[PDB]
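Written out below as structure tokens is the structure these notes cover.
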Amino acid sequence: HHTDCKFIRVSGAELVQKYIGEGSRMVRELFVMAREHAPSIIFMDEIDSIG
Amino acid sequence: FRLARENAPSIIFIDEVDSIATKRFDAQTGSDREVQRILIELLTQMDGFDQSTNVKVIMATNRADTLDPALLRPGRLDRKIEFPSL
Amino acid sequence: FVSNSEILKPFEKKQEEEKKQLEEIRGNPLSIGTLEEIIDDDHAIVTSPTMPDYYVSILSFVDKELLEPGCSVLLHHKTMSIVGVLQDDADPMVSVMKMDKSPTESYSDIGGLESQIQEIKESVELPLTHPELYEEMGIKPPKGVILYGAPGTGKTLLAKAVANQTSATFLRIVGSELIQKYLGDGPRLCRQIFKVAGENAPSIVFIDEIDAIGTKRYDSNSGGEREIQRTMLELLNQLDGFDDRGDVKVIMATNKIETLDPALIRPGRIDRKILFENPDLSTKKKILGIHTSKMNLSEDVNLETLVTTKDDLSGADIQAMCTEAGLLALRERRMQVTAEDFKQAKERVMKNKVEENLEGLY
Amino acid sequence: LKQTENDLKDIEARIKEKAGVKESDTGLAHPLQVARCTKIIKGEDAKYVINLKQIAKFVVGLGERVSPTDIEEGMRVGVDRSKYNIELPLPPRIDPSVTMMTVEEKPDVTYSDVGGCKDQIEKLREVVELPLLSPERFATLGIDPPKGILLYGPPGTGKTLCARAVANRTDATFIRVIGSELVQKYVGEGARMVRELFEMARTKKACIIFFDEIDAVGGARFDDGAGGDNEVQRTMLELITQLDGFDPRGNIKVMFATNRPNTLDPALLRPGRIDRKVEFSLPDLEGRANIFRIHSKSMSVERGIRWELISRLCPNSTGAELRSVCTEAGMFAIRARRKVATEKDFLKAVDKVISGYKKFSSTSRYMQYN
């Protein structure tokens, strides 16, 4: 809010992928989304603490 | 879900949603995609929800620990009813 | 242009007519299929999500080098015979791969480590721009380098500065995601990285902190978890089984590679040993003094005061002591940092990451 | 602008290429996955029309007579699904389907360790090169050359270097298939898909395939697996099937690679899929004296150097470990800037590399039997 930017939320457990790893490519896929919008904050979810 | 907007006193109950729990890819379109296009439409048909507020959707399941945590976001699934024995 | 009169006269006459012959073999669906195999009788194999069935024969405009086993090509409009070929670019569908950028790097902050800095430059940067000395001598230079110790203290930051000193293509591949609970994903993606990138000679792949792979113990193949030991078996094919001309270079910087090391390194493909060293009085001055080149602070405070008596503070420890003391002085909007923030930033860094084994005497 | 004028004669010849297509113009327009055509308009029983796909699955019990007059319609008729043979009208059958195959040409590797490989390479020559020279001695004496062979030892110290060096002098087809990627997921991707390569080995002759990374294939079990390794173990048993009923040993060779001989299934290591074993260990001293010569053939060395005192500093070692001594010796001419390779550079390198640099991290006690 006060930082004049955006907020990006990333699912931690959904990042883990079996078979051919999608999360390995999801690193650079979200990097493209991070490249499109410079004023943003990427957050790591599902590894955080809601309780 | 179209009939939920037309007839107000309607209750739609989907039993055993635990059939899908976490995720699968494998063959991609083959024998998988069927429920992944539903998740996008679970974010779509439930967007038209809240207009009438007469729609009733109740999902039954066994193991709720492996289900989709993103559904707990308000606007789709608000409060879950625990069924212990005790 | 000059030839637009004489030479162009018996040119454009057949240049436009062949384009009409193209429109006969092209149309405008331009269906994009996939060529599985090349046949000496000029016949192809169609591929498409609609499950096509075609005997189509290979037409002109393509050669044996352009046609590739499993890359997309252009098809005829009715007969669906092969016409053109798709051009590959941008980001392939394989695992994460960087393309190119020019970083700004040199030897500044790691100054004082030059004892081990000039050692890695001999086997990496020198056998790149000057491809010589192997004709007269005849000894093959080593492939990669192996570094074990505390990363980010100037040992790994050394590898970041070498990447720019190469003045060529640099690659960085992630060595974490291979540890996924799925079995068999490790050896697959690793082979496609070095096979597709074999066209560009410079690579210099860097990997950081692999604590998983390398379980061997007494036998070669144990009854342990298959998510780990088989993933390493792919690295044996790159460094031993199938060797390149010196294009691909693998670099791994981890904490302790001891147990990890002699499943991979081999005697003489990769010879490097670099460990974290406690800096002396001379090295600590070059690390801390050069960091202050652009920094401004009180002229009444000496930078060598805390250098005399200090416990194991590397360039990584100084990076925070400059930032922590900087944010405290920036609150008052001043480019200079007082003396109280110097000792305050050193305590919280020494009281957290820096802990000894309480082993005295000996 | 070569391709610009190449199509001038090619488009005119495209009609000549279309003349062969003029035989069957129906259904619009040799490796195949499954045999597929359109309606097979051309075709006891006279005409023969069979197709396997999502629509109109066909089967015919009879055959072996000329309806089509060689190729017909979709041009793909022949071996797929197995079970299915169209032979009589010039078949495009037993052909590689969609798959991943690594095929290279001329794997050129020079000699590495001749120290203990004097009579050890001769056993490798008796595998491939022997039936390619005097096959008459096999029928008269009643003996057959060895097919399966095992490679065990440290990871590429001059063992593996010798495996790729002998294959270059065979002058045959070289195909490299490993065991690490072999796992994958689907059942049959690591067995049935590789069986197509084994079936093609009997079709196309003069083929040589080195089985690599058997630690990811075989191995001994106690509780019979924790799951997911069954297909890994079934691939081990699938290799037995090709050697079970029938197989010629002339055009097909089997070679493994691993770090220890007995880590496989003790039933897998049983003879008949391995005729001979390659024993690779640390050879004697004077035997490796030729290794110092091989590396010095293309290396400029000062005349008058004595290799007798240099070999005394080096204990029992392998071929690749001796090159590391010369590798750092080449680096002595980089920093210290030596004109040629001197004696002091070699005498110091042994204490610099083996004693100084090598230290820990080497294979010593990790091979007994198991």
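By the numbers in Swiss-Prot, the shown part of chain C spans 75-436.
Determination method: electron microscopy, 6.3 Å.
Including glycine, each Cβ sits where the backbone N, Cα and C put it.
Taken from Swiss-Prot, the feature ATP binding site covers C:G223, C:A224, C:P225, C:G226, C:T227, C:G228, C:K229, C:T230, and the record attributes it to sequence analysis. Under the three-state DSSP scheme, C:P225 (ATP binding site) falls in the coil class. Taking a C-beta cut-off of under 8 angstroms and a sequence separation of 6 or more, C:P225 (ATP binding site) has the following same-chain neighbours: C:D282, C:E283, C:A327, C:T328, C:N329.
Experimental mutagenesis is annotated in Swiss-Prot for C:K229 to Q, with the remark: 73% loss of ATPase activity. Packing around C:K229 (mutagenesis position) is summarised by its Cβ count: 24 other Cβ atoms lie within 10 angstroms of its Cβ, all protein chains included.
Cβ neighbour count for C:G226 (ATP binding site): 14 (other Cβ atoms within 10 Å of its Cβ, all protein chains included). The Cβ of C:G228 (ATP binding site) has C:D183, C:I184, C:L187, C:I361, C:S388, C:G389, C:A390 as same-chain neighbours under 8 Å, each 6 or more residues away in sequence. In this structure, the C-alpha atom of C:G223 (ATP binding site) lies 8 angstrom from that of C:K229 (mutagenesis position).
Excluding C:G223, C:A224, C:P225, C:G226, C:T227, C:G228, C:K229, C:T230 themselves, the residues of that chain whose CB lies within 8 A of the CB mean position for the ATP site are, in sequence, C:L221, C:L231, C:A327, C:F350, C:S388, C:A390. Counting only same-chain residues at least 6 apart in sequence, those with a Cβ under 8 Å from the Cβ of C:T227 (ATP binding site) are C:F350, C:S388, C:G389, C:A390, C:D391. Sequence-distant neighbours of C:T230 (ATP binding site): residues of the same chain at least 6 apart with a C-beta under 8 Å from its C-beta are C:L221, C:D282, C:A327.
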